[PDB]
Amino acid sequence: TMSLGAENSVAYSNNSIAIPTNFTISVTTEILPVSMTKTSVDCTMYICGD
Amino acid sequence: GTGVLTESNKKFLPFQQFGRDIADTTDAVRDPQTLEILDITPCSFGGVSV
Ligand SMILES: *[C@@H]1O[C@H](CO)[C@@H](O[C@@H]2O[C@H](CO)[C@@H](O)[C@H](O)[C@H]2NC(C)=O)[C@H](O)[C@H]1NC(C)=O
Ligand SMILES: *[C@@H]1O[C@H](CO)[C@@H](O)[C@H](O)[C@H]1NC(C)=O
């Protein structure tokens, strides 16, 4: 059976907060297609020969 | 057919007569009079734009 990820429990209460003391700078990569290859078809030359 | 008959370096087996392409068209022929192998190439053609 497939796994949906690691289980976690946020320690929530009505007077407690969490504040970061340090950070990190991430660089991610996102790849997007823009334009496929242009094609043309000669219909007479395809369907019939000479 | 119609095309250009060029001298070929195809190695036909002695029982073979024709050599076919991917589209099951005749790509190579065996000359019946003298035992030589020829390749068939379609003549020059291309798109025209105005
Ligand atoms: C915040 O985190 C950075 C890591 O991204 C810490 O930088 C490292 O600090 C250690 C301890 O001096 C060094 O050995 C490493 O070479 C540091 N890494 C880099 C990339 O510089 C930084 O010290 C942390 N700051 C606080 C206040 O915790
Ligand atoms: C706040 O949390 C504490 C412990 O979780 C609880 O005893 C208290 O009743 C909560 N306050 C209210 C107003 O419910």
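All residue numbers given for chain A refer to Swiss-Prot; the residues shown span 696-745 in order.
Per the header of the entry, the method used was electron microscopy, 3.5 Å.
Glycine too: its Cβ is placed from the backbone N, Cα and C atoms.
As written in Swiss-Prot, here are the features:
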VARIANT   A:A701 to V  In strain: Beta/B.1.351, Iota/B.1.526
VARIANT   A:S704 to L  In strain: Omicron/BA.2.12.1
VARIANT   A:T716 to I  In strain: Alpha/B.1.1.7
Once near-sequence residues are set aside, which residues in the chain of A:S704 (variant position), 6 or more away, have Cβ atoms under 8 Å from its Cβ?
none
Across all the protein chains here, work out how many other Cβ atoms are within 10 Å of the Cβ of A:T716 (variant position).
4
Quick one: give me the count of other CB atoms within 10 A of the CB of A:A701 (variant position).
5
Please report how many Å separate the Cα atom of A:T716 (variant position) from that of A:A701 (variant position), as a whole number.
25
